[PDB]
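Below is the structure I would like to discuss, written out as C-alpha cells.
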Amino acid sequence: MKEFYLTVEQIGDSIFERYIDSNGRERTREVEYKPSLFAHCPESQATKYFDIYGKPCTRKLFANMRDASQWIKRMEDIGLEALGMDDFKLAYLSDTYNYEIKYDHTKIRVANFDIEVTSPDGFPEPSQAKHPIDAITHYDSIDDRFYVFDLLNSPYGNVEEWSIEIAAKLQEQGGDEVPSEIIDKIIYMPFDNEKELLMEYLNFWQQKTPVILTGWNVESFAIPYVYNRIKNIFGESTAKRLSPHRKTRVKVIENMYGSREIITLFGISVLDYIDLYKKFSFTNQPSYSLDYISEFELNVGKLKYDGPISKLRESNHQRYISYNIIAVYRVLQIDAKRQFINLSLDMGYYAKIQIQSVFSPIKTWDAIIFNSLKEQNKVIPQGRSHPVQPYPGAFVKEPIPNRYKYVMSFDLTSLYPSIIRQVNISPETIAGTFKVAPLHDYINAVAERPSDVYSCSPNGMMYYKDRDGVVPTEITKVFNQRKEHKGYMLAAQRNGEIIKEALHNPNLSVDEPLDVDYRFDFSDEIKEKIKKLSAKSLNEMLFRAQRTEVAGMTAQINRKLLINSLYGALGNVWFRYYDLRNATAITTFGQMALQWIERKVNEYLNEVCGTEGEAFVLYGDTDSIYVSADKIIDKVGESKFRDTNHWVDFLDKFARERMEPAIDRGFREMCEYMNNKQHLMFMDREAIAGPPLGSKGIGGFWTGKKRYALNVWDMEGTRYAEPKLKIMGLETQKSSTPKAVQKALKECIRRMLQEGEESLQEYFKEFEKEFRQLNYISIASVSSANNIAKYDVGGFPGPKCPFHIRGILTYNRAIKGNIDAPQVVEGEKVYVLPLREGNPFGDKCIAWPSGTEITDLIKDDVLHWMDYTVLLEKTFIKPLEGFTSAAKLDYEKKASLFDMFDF
DNA sequence: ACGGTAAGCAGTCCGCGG
DNA sequence: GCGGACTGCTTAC
Ligand SMILES: *P(=O)(O)OC[C@@H]1CC[C@H](n2ccc(N)nc2=O)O1
Ligand SMILES: *O[C@H]1CCO[C@@H]1COP(*)(=O)O
Ligand SMILES: [Ca+2]
Ligand SMILES: [Ca+2]
C-alpha cells in the first residue's frame, strides 16, 4: 500500500498533515514548508519554467510561507505579476504526492454523530449552549460501532438506563424497533453527570479522532453546540482538544436579535450530510428535516412519539436514546444508497485538495489545472481581481403556448465543455477580434466569415487553432477519463452477471479467487475455471466486481460532475482563469449554435415534406430543441399505423436515418463558418412523444418559457412499456404547491395528454366535490421564508410584506406565549394556508414550519377558519386554468367561448 | 466569495382618468 | 377610479 493524506492545514509557517503511511497507520507530521512562487524575467535568463502565455519565469524559493505572502504583497504594491500556487496547501499536497493517489477508505476514519439537548424554553442556540447535552451517538467507520453516551441525571430529570433488549423489540410491545443489524453494534455508556459524560467523550475523540466528520446539520448545530458546551464549562483550552492540532477558528457570526455561528476544527474535514445532499441530490425538497428526507429517500416512516420532544427525555427516555441512535443510522443508510461521501473523497483525491473543498468547483478545478501544469513545468497565472459584470447568456425560444400532438426533441452533448473545446477557449489562446455583426446575421449566414486564420465566436473573440489551450486540454483529459472508467464500470457488470451465472456451479475442491484485474474485460483463459471454482470464492468474486462497479460509477460520475462544474468556474470572477470575454464567447456561441440548427432543422423538414416556411421547431432551450412531428406523421396518416409502438418506431427511424445526418451537415458548416479547431456539436435525438393511438389525448402542451408537458414513449432509444409524463416547470414540479394538489394536477395533466377533454372534465368535477376531505398538510402551500425580520413591525406587517411572511407573523402572534410551540426559523421553509373573513387571527393567512404539524393548541382552530374555496381556486384552479388555456381545452362544460379575449 | 434566463405570483406605482 | 408597468420574492430550466 502507498501513502496518502487524510487532512492538511496551514498554521503559521507550518503545514500540519494527517496521513496514512507505507503500512496503513495514520500519522501526524508538521512540516516547516518552503514554498515557491514565480516572477517574470529577461529572455536570456530563461529557465525550465514558463507561464501559460509561454513567457519565461524566474523561480523564487522562500525560507517560510509568511515570507512568500510578504512577497506577493510587495509585488502587488508594485504592479507586477506574482505567479504560482498561492494556496500553499495545494502546493504541499502537490509536492508530497506526485502521482495518482490511491486511497483505501477502510483506513479513513469517517465519524457520524448526532446529539440530543433537552430544552424546555426555545430551540437551544448552539452559540450559547446553555442546556446540558443529554445524549450523543457517535458512529465510527473503522470500528464499525455506534458509541452511545447517555446522561442519566440532568436538571430536567433523573432517568434509568436505556435497555438494548427493549430497544431491539417490536413497535407493538414497548419496543423501539432499533434495526437488527446494528443492535449487536451499539456500545452503551451511561453517566450520572454532564461533566463526566463530556470528559469521557472528549477523551474518546482524542483516541478515535475523525478525519471526516459528518451527520445531519452537524456543522450548523451539533459541532458548535458541543464545542461551545465544553468551552462554557471547561474553558477554551479544553474545547480546543476537538482539534487534533488544538486550533479552532470561530468565524464572524450573523446577528440581528439571535446569535449563531460555525466553528472550524483544523485537522478535521467536515462534510455535513445536509450539505452533501443539497449539492448532490439535484432534487429540491419542501422540508429538510432528517425526518422528511428519510421518508423520501429510504421509505421508512414517522419516528413516532406521543408528546412533544422537550418532554421526550422525561416521559419516555427509552425511545429517546433509541431515536438518537436511529438518527445516526438513518444518515448511514442514506449514504449507503447515495454514496455521497465516497464521491467527495473521490473528487478530493483526484484534485489533491482538502476533501471539504469539493463544495467548491473553483478550488477543485484550480487544483486540477495546477497539477497538470506543474507536471509540464508550466506556471499558473496570478489570480487577479475582476468586476462582477453580468454577461449575456442562453436566449430561449419564446413558444406559442398551445397543444403539440407529436414532439421529438434533440439534445446537444455537454454543450458548454464542447464549445470550449471546439472554439478552443482559454486565457492564452485569445488572438484578437473582428467587426461583429448582429447575431441574427451569423445565425442566418449573411455576415462574412469572421476569419480565414483564427477560430471565432460570434461575440467577437478570435483564438489560435495551432495551440490547443490550457482549458480545452484539461476538459479533454477528463472527457477521455469519463470514457475510460465507463469501460471499467459497465465492464464491472460484465464480470458480475458472468460470475452470477457461474454460481450454478458449486464446490468439491478448495479454491481462492483468480488474480486478474477488474479494470479489464475478461477473455477465455479463465472461462472454464470460474466454473470449476468453489461456491465460496464465487461470493468473494462478487465483493470485487461490485466494488469497481461502484468505484467506476462514483469516479465517472465525479468526472461528469467535474465536466459540468467547469463552466460555472469559468464564469466566476474568483477563478484563476476567468475572462469575461471568453465566458461571453461561450454563451454567445451556444446561442448561435442553438438558433443555427433551428434554422437548419426547419429548412430541412420543409424540403422533405414539400412545404415552404412552416415552423417545426416549436421551442428551444440552451441545448435542446423540440420539433413538431405532426406533419411527419400526417404524411403517412393514422393508418398502416398498426399500434402506438408503430408510429414511435417510425419517428425513431426517421430522426436517426434522415434528420440527424442533416443536423450533422448543419453543424459542420457552422464549424467551417466560424473556422473552429474541431467540430464537436453532436446533436442526436432525445425524447419521442404523443398521445396513445386511437385516443382523444393531446400528447403535449407548452404554457410559456420553461413550462411544458409531454407524453413520452421513448428516451434515447429506451422504449417505455408505459408512457412517462415529462412535465417541466408546471406546479406539479414546484416544491411550493401542496401535495394533494401536486397529485391532482399531475392526474389532470395525464388525462389531457392521454385521454379526452371529457376525462379531464370528469376528473376536475370530482376533485372539487372531494376537496374538503383532504389532509390539511397535503393541501398547504410552501415557500422559503427569507427576511421575516424585515417586514416584522410590532407583531404585524408593514410596507411590502409578502403573503408567506404575513402567515409567519399572524402565527408569531397566535403562538405568542406558548414556549413548547415551534418558532419559525428564518431561511427555513413554512407551510401556508389561507383563513377567511371574521377570523380569530387578524389577517388573511397562516404559515407554520414545513414538515411539521402545527401546535395542537391551534391545529383544531385552523381547521375551522381555513379558506378552502380560496385555497382550491388559488392552488388548483388558477394553475389548471393556465394549462387548459394553453392546451385549448375546457375543464368545465358550459364555459364561454368569449373570455380569453377582453371583449 | 469559494454561471444567465425566466416563470408566476402579490404587492404597489404610474399615468390617465368627470 | 381605471389596468398595465414595474418590483420583490420564489423557484423553476
Ligand atoms: P428544460 O426545457 O428542461 O431545458 C434545460 C436547459 C438546460 C440548461 C438550462 N438550465 C437548466 C437548469 C439549470 N440549473 N441551469 C440552466 O441553465 O435549461
Ligand atoms: O456561480 C457559482 C455557483 C454555481 O457555480 C459556481 C460555483 O463556484 P464555487 O467554487 O462554488
Ligand atoms: Ca436540456
Ligand atoms: Ca444524447
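Just so you know, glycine gets a Cβ as well, placed from its N, Cα and C.
Heads up, here are the entries from Swiss-Prot:
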- A:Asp411, A:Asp623: Mg(2+) 3 binding site (BINDING)
- A:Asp411, A:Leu412, A:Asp623: Mg(2+) 4 binding site (BINDING)
- A:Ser414, A:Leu415, A:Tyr416, A:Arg482, A:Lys560: substrate binding site (BINDING)
- A:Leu415 to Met: No effect on base selectivity (MUTAGEN)
- A:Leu415 to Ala or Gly: Decreases base selectivity by several hundred fold (MUTAGEN)
- A:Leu415 to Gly or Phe: Increased misinsertion, increased mismatch extension and inefficient proofreading (MUTAGEN)
- A:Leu561 to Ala: No effect on the ability to recognize damaged DNA. Increase in probability of nucleotide incorporation (MUTAGEN)
- A:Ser565 to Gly: Increased incorporation efficiency of correct dNMPs; when associated with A-567 (MUTAGEN)
- A:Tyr567 to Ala: Inserts both dCMP and dAMP opposite 8-oxoG rapidly and with equal efficiency. 100-fold increase of dAMP and dGMP when situated opposite guanidinohydantoin. Increased incorporation efficiency of correct dNMPs; when associated with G-565 (MUTAGEN)
- A:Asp621 to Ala: Drastic decrease in the efficiency of incorporation of dGMP (MUTAGEN)
- A:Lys706 to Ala: Almost complete loss of polymerase activity (MUTAGEN)
- A:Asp714 to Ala: Complete loss of viral replication (MUTAGEN)
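Tell me about the surroundings of these features in the structure.
Its own atom aside, the Cβ of A:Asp623 (Mg(2+) 3 binding site) has 19 Cβ atoms within 10 angstroms in the protein chains shown.
DSSP gives A:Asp623 (Mg(2+) 3 binding site) a coil state; it is part of no helix or strand.
Its Cβ taken as reference, A:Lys560 (substrate binding site) is surrounded by 15 other Cβ atoms within 10 Å in the chains shown. Classification of A:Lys560 (substrate binding site) by DSSP places it within a helix.
In sequence order, A:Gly590, A:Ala593, A:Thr622, A:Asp623 make up the list of same-chain residues 6 or more apart from A:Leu415 (mutagenesis position) whose Cβ falls under 8 Å from its Cβ. DSSP assigns A:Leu415 (mutagenesis position) to a helix.
Around the Cβ of A:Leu561 (mutagenesis position), 17 further Cβ atoms fall within 10 Å across all displayed protein chains.
A:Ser565 (mutagenesis position): 19 other CB atoms within 10 A of its CB, across all protein chains.
For A:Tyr567 (mutagenesis position), the number of other Cβ atoms no farther than 10 Å from its own Cβ, over all displayed protein chains, is 21. Look at A:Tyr567 (mutagenesis position): DSSP puts it in a helix.
Counted within 10 Å of its Cβ, the other Cβ atoms near A:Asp621 (mutagenesis position) come to 18, all protein chains included.
Sequence-distant contacts of A:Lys706 (mutagenesis position), defined by Cβ-Cβ distance under 8 angstroms and a gap of at least six in the same chain, are A:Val396, A:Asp621, A:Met728, A:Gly729. DSSP assigns A:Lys706 (mutagenesis position) to coil in the three-state reduction, outside any helix or strand.
Neighbour list (A:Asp714 (mutagenesis position), Cβ cut-off 8 Å, at least 6 residues apart, same chain): A:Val648, A:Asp652, A:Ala687, A:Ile688, A:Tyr720. Look at A:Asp714 (mutagenesis position): DSSP puts it in a strand.
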Other residues near the Mg(2+) 4 site, CB within 8 A of the CB centroid of A:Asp411, A:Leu412, A:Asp623?
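Along the chain, the qualifying residues are A:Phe410, A:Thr413, A:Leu415, A:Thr622, A:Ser624, A:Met683, A:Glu686.
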Near ligand 4, meaning Cβ under 6 Å from any of its atoms: which of the recorded positions A:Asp411, A:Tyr416, A:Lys706 fit that description?
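Checked recorded positions vs ligand 4; flagged A:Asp411.
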Identify all same-chain residues not among A:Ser414, A:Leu415, A:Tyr416, A:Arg482, A:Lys560 whose C-beta atom falls within 8 angstroms of the centroid of the substrate site's C-beta atoms; report them in sequence order.
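Other same-chain residues with Cβ inside the cutoff are A:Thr413, A:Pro417, A:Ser418, A:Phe479, A:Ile563, A:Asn564.
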Quick one: of the recorded positions A:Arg482, A:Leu561, A:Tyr567, A:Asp621, A:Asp714, flag those whose CB is under 6 Å from ligand 1, and say none if nothing qualifies.
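Listed by sequence, the hits are A:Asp621.
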Below 8 Å Cβ to Cβ and six or more residues apart, same chain only. Which residues does that give for A:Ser414 (substrate binding site)?
A:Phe479, A:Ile563, A:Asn564
Spatially, which candidate from the binding-site residues A:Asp411, A:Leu412, A:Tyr416, A:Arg482 is nearest to A:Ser565 (mutagenesis position), comparing Cα atoms?
A:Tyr416
Of all the recorded positions given, namely A:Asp411, A:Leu412, A:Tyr567, which is spatially nearest to A:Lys560 (substrate binding site) at the Cα level?
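Going through A:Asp411, A:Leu412, A:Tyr567 one by one, the closest to A:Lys560 (substrate binding site) is A:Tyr567.
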Whole-number Å distance between the CA of A:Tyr567 (mutagenesis position) and the CA of A:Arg482 (substrate binding site)?
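If we compare the Cα positions of A:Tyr567 (mutagenesis position) and A:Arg482 (substrate binding site), the gap is 17 Å.
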Considering each pair of residues in A:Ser414, A:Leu415, A:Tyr416, A:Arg482, A:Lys560, all listed as binding substrate, report the largest CA to CA distance in Å, no decimals.
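Greatest Cα separation within the listed binding residues comes to 16 Å.
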Considering only the recorded positions A:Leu412, A:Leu415, A:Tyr416, A:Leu561, A:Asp623, which possess a Cβ situated under 6 angstroms from at least one atom of ligand 3?
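If the test is a Cβ under 6 Å from any atom of ligand 3, the answer is A:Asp623.
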Specify the count of other C-beta atoms within 10 Å of the C-beta of A:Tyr416 (substrate binding site).
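I count 24 other Cβ atoms within 10 Å of it.
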